Amino acid sequence: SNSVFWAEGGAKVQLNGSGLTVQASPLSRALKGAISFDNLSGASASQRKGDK
Amino acid sequence: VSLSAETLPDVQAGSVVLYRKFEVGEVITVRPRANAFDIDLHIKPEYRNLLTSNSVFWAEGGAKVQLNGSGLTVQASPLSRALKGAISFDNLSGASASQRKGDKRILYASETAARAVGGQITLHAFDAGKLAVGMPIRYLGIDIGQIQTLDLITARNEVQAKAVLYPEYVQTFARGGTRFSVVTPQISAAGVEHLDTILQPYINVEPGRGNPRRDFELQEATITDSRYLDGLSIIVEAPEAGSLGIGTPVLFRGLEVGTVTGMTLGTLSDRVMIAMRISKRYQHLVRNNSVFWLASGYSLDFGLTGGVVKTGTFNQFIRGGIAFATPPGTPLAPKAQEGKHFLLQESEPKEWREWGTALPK
Amino acid sequence: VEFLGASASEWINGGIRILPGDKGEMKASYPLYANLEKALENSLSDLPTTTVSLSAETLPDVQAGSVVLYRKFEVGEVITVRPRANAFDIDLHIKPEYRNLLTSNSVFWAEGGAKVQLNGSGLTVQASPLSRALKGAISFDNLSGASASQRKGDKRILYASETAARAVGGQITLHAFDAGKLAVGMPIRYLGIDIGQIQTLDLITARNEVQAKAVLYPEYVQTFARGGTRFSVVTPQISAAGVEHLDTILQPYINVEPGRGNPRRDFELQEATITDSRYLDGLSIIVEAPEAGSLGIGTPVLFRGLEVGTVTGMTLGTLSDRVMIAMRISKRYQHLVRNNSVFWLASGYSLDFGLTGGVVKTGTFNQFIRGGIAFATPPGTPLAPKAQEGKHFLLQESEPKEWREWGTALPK
């Protein structure tokens, strides 16, 4: 019941002090998209609000 | 091979397993557990002996970025390894504790995290804004430790940071009195001191002597020299602190021969005790009957008929130093011991330049 | 796109293709090669013959099948890499026509990796051969100092960088109180020309210092490392007065001041060093002062307001009653130095305010950044002899009143 969804995917090339990270590994994220989900403790209020 | 990882750092099914960047085995599968991921990997029977009980795994990957005189160079990994994946396994000396903890070997999300083995210490800090996960801990510019965990406490108004010190330096450090200081860039009109800390901050270490503690607190300033530590640490009692601080120079005839390790108050709050360390080569310059004064800023004398002012852009106008001298005398006083207390004179002696005391050795 | 072996008609026909030569004795038996490449190479086995053997503790993106290069030209190929007890043995094949391209004195380093370098010259992409970015490239060359590298170890050792491969010559050890400004591969320069390279950084738990191993090139090993040589890590100086060094933001180096004497090969890192090397031929005199004050390394020496020398160093004598400042004067101004010469310390701004007269003047002198030392000569018909190499003067506590009206005529 307590779960949150967000949209990842998009060809992401991040440059920082740690270096360069490319986030097009699965080869389908850069073409279609990726949606990542997880379970949180405060997601009960998000589930209650809205239709779904 | 079975590994556990809370997060998956670009592994996926079918990734390449490497022993110092050489194809040894392949990742069979990744299965999501209740709160982590269990990774099953296969290795060749001929290469089963390449790993032992003390082994560490980390996730490599795509590319490396180097900023230097030639510019910004992006050296990429080979295309096959970058596309399929890269998990590299090595053997360490401190990996025995990692093997003992947990059910079995645990996959690490970074090479630094995998290499972070050894003794464990806890640092209490009043602000974690300058702290970060994976922050290096250095003594004389050499990596000797790494911060691995940052935790905030609601009850006590402080941040507890867990750090791992390498087995080669765990015995030398963490012996009580050890000072850890987060170095910050100093860009001012006087000059620039630290500029690599813009991108790669670290924690400088000043070692101490005593019984092991393994529980320290983050300081604000620390002498990044470690050359006066072998010398005498004397105390100067002053009515007021003023411009003094950590790193304040100690001057014999205008030459920096020592530094100020720290400042504190005594049992009775009537004076400020400044602990300062002098160099070994200038140790014989310290005598029992030695006069100390505070040289801070610019001091000038203007008589009723004579106006003469002089400036010398001294470092005392950034950190007000303490100068010392010795009055002349045929019987020389014995050298000061390890613990010796002097009194800070309120004014510079008038004829200290004409003394010319001969100090042997 | 390569479609070799046989065409469509050649495949539907089948058989054995014949490549004629020029002359032969019609031997009884002939070998059957797998393809045209093996037929030309005269290799019966699939793998080529092993010609080059290398040892490497770590593998810097080599893998089996990497490209071997002679100044970025395809010469041979890496056959295989085998893991030993504590290292990796790399076997490589070279062509018989190109076997003469390498000799006893040769060095190998690892280039390959998809390198996109951005700088003022522009953008350079180093994935041209299309196999370097996938497998790897190993480049080899011939050096003069590679004889020591050949002697050390069992055989030739692959280097992880071109600078590491080129780092050959004499070996020196530098003791430093802080290695934060030191790094692996740090250049060591004299007058802006690369003459050495730092190769190893080691921390000592017993002695509170860092020992850095450096390699000096054979062309400069004899000239330097002769005792008294000063190595100083240059740092950027961004202040309100101005900016002096800005390439050290990205590429720091170690400036060298050479010395004269017996060879030492064991030095210590200093803090400041005169980066001029133009006063070194001149006289190095000593000035004794009651106090140091604003003096330091690089402090100017002024004759009538013109910089004619610098301060090489400061120290204390055998008896700790005065500060001895060693300063080097220029050759062209060497005759300006006399036995009866008066030296004074010009630091900051000095003004006189009488009981009835107030006149103050400022001149934004460099003495307000580095308090200089000025000198003059009192007038006299018999001129004193010129000062020798070792001459000691005394620093006057105050500027002479009428030094401007002297006007001493100094010949040459």
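All residue numbers given for chain C refer to Swiss-Prot; the residues shown span 466-877 in order.
According to its header, the structure was obtained by electron microscopy, 3.5 Å.
For all residues, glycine too, the Cβ spot is worked out from N, Cα and C.
Copied from Swiss-Prot, the annotated features are:
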type	residues	note
MUTAGEN	C:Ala473 to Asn	Loss of activity
MUTAGEN	C:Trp476 to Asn	Loss of activity
MUTAGEN	C:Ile477 to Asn	Loss of activity
MUTAGEN	C:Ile703 to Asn	Does not affect function
MUTAGEN	C:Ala705 to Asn	Does not affect function
MUTAGEN	C:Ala706 to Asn	Does not affect function
MUTAGEN	C:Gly707 to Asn	Partially affects function
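Positions of the features from Swiss-Prot, shown on the structure.
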| residue | record | Cβ within 10 Å |
| --- | --- | --- |
| C:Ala473 | mutagenesis position | 8 |
| C:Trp476 | mutagenesis position | 9 |
| C:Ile477 | mutagenesis position | 8 |
| C:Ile703 | mutagenesis position | 19 |
| C:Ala705 | mutagenesis position | 8 |
| C:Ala706 | mutagenesis position | 15 |
| C:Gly707 | mutagenesis position | 8 |
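Here the CA atom of C:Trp476 (mutagenesis position) lies 78 Å from the CA atom of C:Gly707 (mutagenesis position). When the mutagenesis positions C:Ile703, C:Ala705, C:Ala706 are ranked by how far their Cα is from the Cα of C:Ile477 (mutagenesis position), C:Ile703 comes first. In the three-state DSSP scheme, C:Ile477 (mutagenesis position) is classed as helix. Contacting chain B by the Cβ rule (under 8 Å between Cβ atoms), the mutagenesis positions C:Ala473, C:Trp476, C:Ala705, C:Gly707 reduce to C:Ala705.
When the mutagenesis positions C:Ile703, C:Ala705, C:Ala706 are compared by Cα distance to C:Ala473 (mutagenesis position), the shortest distance belongs to C:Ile703.
On a Cα basis, C:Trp476 (mutagenesis position) lies 81 Å away from C:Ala706 (mutagenesis position). When the Cα atoms are compared, C:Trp476 (mutagenesis position) and C:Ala705 (mutagenesis position) turn out to be 80 Å apart.
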